[PDB]
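Data block below; observations after.
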Amino acid sequence: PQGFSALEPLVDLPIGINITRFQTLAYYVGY
Amino acid sequence: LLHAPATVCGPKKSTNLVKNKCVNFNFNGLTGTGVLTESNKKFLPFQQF
């Protein structure tokens, strides 16, 4: 959609571990 | 005591709230001086400052 949106925060999880890769279980992915 | 973020600590001391008297205060690390009164403006559910 061409509309505008605001992405408010939901939750913060402090774990302090390095992350380098991710995997999922149609979807768009950006960087 | 590791480099991981702290998740357990000691308790805090809370006191009574005062109004119409410009005194010192400390909410979540914020320290200043001034009068305290209610307001008509409303914040967002997540915003705190």
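What you see of chain A is 217-240, 244, 264-269, where the numbers are those given in Swiss-Prot.
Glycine too: its Cβ is placed from the backbone N, Cα and C atoms.
Taken straight from Swiss-Prot:
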{"type": "VARIANT", "residues": "A:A222 to V", "note": "In strain: 20A.EU1"}
{"type": "MUTAGEN", "residues": "A:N234 to Q", "note": "Increased resistance to neutralizing antibodies"}
A:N234 (mutagenesis position) has how many other Cβ neighbours within 10 Å of its own Cβ?
4
For A:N234 (mutagenesis position) and A:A222 (variant position), what Cα-Cα distance in Å is obtained after rounding to a whole number?
28
